[PDB]
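**Student:** I am attaching a structure below and will ask some questions about it afterwards.
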Amino acid sequence: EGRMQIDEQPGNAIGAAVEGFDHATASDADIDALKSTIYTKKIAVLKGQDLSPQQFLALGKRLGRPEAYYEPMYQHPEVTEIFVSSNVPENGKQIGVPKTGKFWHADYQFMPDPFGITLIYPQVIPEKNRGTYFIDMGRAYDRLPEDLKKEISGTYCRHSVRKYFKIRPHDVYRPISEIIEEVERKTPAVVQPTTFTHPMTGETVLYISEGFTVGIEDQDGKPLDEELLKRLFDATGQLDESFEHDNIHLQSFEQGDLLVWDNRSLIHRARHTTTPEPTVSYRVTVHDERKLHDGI
Ligand SMILES: C[C@H](CC(=O)O)NCC(=O)O
Ligand SMILES: [Cl-]
Ligand SMILES: [Fe+2]
């Protein structure tokens, strides 16, 4: 230990690069500084990581408690805790699930107890169309018009996987209404405060995403017209299919990079499939020392 170096982007710019990180030997202070960087700079890019799937899980265990994805078709064949996004067949077989995350979302936002930290370890990186898009929803909250902050004050949002639940191999020949009903039973919509206070930073986070947030309700639980959600999606940059909105950050990476990011503050989205270049990434998702927000 005592060799890790963190290079934060200047000022309010998102992100930091982390050199000399070895998960097997990092000190307690090293991990504390890395976690502080994640919560403050939102994306930490670990450089020069050459890890097996088993070692990648070991690295995640240094940061928190891993949770495996609740649908197992996403899981790595050797490591249940690794979620695999892949469109490269292996021995002709589909590993993980292709073309995941083509919509704005925070990970597990449709679940009652979402984890605070997402780790992505790219395996196959497009030459041209690489990277992941991000919006910092605490910064996006701050940039809302004052009256729009007022309009969501005291409201609650409903989040559900019902739009982007992916058909599974064993769903073939089932009637679609059966699958729709099963999703509502297995993963019922969850209600969260529209905004919450980040336990680590104190920031107010606007916890919505176009992909999972399906309704908004007033302070008494009465459903509000979803045009409010559309206006919030619009203001925060989530309806811009050009990805030019000022809130949007394109995070690129190179071989050996490993992204660790704040899954309270950030929403993210895969790029458009503007090229046929494949993507393969391994994901570990960990709970840290606090719940997503104090109301959980
Ligand atoms: C529905 C998504 C997975 C996918 O894009 O197929 N869930 C990812 C997550 O919430 O962690
Ligand atoms: Cl794109
Ligand atoms: Fe995701």
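Here, residue 1 is simply the first one shown, and the rest follow in order.
The deposited model was determined using X-ray crystallography, 1.7 Å.
Each residue, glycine too, has its Cβ placed from N, Cα and C.
In case it helps, Swiss-Prot gives these features for our protein:
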BINDING   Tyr69, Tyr74, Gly101, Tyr108, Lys166, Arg283  (3R)-3-{[carboxy(hydroxy)methyl]amino}butanoate binding site
BINDING   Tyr69, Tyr74, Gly101, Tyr108, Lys166, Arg283  (3R)-3-[(carboxymethyl)amino]butanoate binding site
BINDING   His105, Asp107, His268  Fe(2+) binding site
MUTAGEN   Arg130 to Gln (Swiss-Prot position 127)  Decreased catalytic activity
MUTAGEN   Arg130 to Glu (Swiss-Prot position 127)  Decreased catalytic activity
MUTAGEN   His272 to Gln (Swiss-Prot position 269)  Loss of the ability to produce both INBA and succinate from CABA and 2-oxoglutarate
BINDING   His272  2-oxoglutarate binding site
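Buried or exposed, and what's around them? Tell me for each listed feature.
**Tutor:** Of all the Cβ atoms in the protein chains shown, 20 others lie within 10 Å of the Cβ of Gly101 ((3R)-3-{[carboxy(hydroxy)methyl]amino}butanoate binding site). When secondary structure is read from DSSP and collapsed to three states, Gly101 ((3R)-3-{[carboxy(hydroxy)methyl]amino}butanoate binding site) falls in the coil class.
Long-range Cβ contacts of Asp107 (Fe(2+) binding site) within its own chain (separation 6+, distance under 8 Å): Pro114, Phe115, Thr118, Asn263, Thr285.
Applying an 8 A CB threshold to same-chain residues 6+ apart, the list for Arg130 (mutagenesis position) reads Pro122, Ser252, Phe253, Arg271, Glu277, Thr279. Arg130 (mutagenesis position) falls outside any helix or strand according to DSSP and counts as coil.
Remark: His272 (mutagenesis position) has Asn129, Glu241 as non-local neighbours, by Cβ distance under 8 Å and separation of at least 6 in sequence. In the three-state DSSP scheme, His272 (mutagenesis position) falls into the coil class.
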**Student:** Taking a cut-off of under 6 Å between Cβ and any atom of ligand 1, tell me which of the recorded positions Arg130, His268, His272, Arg283 pass.
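**Tutor:** Once distances to ligand 1 are taken from each Cβ, none falls under 6 Å.
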**Student:** Just checking: which of the recorded positions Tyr74, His105, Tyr108, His268, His272, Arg283 have a C-beta under 6 Å from ligand 2?
**Tutor:** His272
**Student:** What count of other C-beta atoms do you get within 10 angstroms of the C-beta of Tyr69 ((3R)-3-{[carboxy(hydroxy)methyl]amino}butanoate binding site), across all chains shown?
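**Tutor:** The answer is 19.
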**Student:** Enumerate in sequence order the recorded positions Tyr74, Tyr108, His272 whose Cβ-atom distance to ligand 3 is under 6 angstroms.
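**Tutor:** None, by Cβ distance under 6 Å.
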**Student:** Please report the Cα separation of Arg283 ((3R)-3-{[carboxy(hydroxy)methyl]amino}butanoate binding site) and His105 (Fe(2+) binding site) in Å, rounded to an integer.
**Tutor:** 15
